[PDB]
Amino acid sequence: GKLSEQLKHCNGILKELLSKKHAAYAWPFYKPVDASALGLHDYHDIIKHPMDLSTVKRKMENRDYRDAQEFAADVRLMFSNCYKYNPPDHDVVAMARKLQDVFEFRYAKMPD
Ligand SMILES: CNC(=O)c1cc(C(=O)NC2CC2)cc([C@@H](C)c2ccccc2)n1
């Protein structure tokens, strides 16, 4: 389905976040947190709105996002979930900060 200019910029960012370029730090955000598999039995008590890049991709493919702000809200929800659940010295927080730096700097170049 035909995306607005801003949603094409969003789709471009999404492809970059999923690309081999960022795989060393992006991989924990590829798929929903499998709380049971990881032994994180408190995850769904602490995180009320799980989010990950596969869900963002499905919503982009389904034309769920009506504007760039709605897309950005889900990407930032994903990072916020990471910062809320994890102690700030866990490697996954370092990885979140690096992927969010990629996101924020390219999101800022949104066409007007
Ligand atoms: C989005 N993923 C997560 O929040 C997450 C959390 C935790 C975790 O055990 N956290 C406990 C609270 C301290 C572990 C992991 C895994 C996938 C992992 C391992 C090593 C490096 C990067 C990731 N991801």
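Note that chain A is numbered according to Swiss-Prot, with residues 344-455 shown in order.
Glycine residues also receive a Cβ, built from the backbone N, Cα and C atoms like all the rest.
Residue counts of the domain 'Bromo 2' (344-453) by helix, strand and coil are 76 helix, 0 strand, 34 coil (DSSP-based). Per Swiss-Prot, domain 'Bromo 2' is recorded for 344-453.
One mutagenesis experiment catalogued in Swiss-Prot, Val376 to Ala, is accompanied by this note: Abolished binding to histone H4 acetylated at 'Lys-12' (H4K12ac).
In Swiss-Prot, a mutagenesis experiment is listed as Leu381 to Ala, annotated with the note Reduced binding to histone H4 acetylated at 'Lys-12' (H4K12ac).
Among the sequence features in Swiss-Prot, the mutagenesis site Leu383 to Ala is noted as follows: Reduced binding to histone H4 acetylated at 'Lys-12' (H4K12ac). Non-local neighbourhood of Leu383 (mutagenesis position): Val376, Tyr428, each in the same chain, at least six residues away, with C-beta under 8 Å from its C-beta.
For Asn429 (mutagenesis position), the same-chain residues that are 6 or more apart in sequence and have a Cβ closer than 8 Å to its Cβ are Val435, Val436, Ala439. According to Swiss-Prot, the mutagenesis experiment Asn429 to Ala carries the annotation: Abolished binding to histone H4 acetylated at 'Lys-12' (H4K12ac).
Summary for the mutagenesis positions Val376, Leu381: the Cβ-based neighbour count within 10 Å is maximal at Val376.
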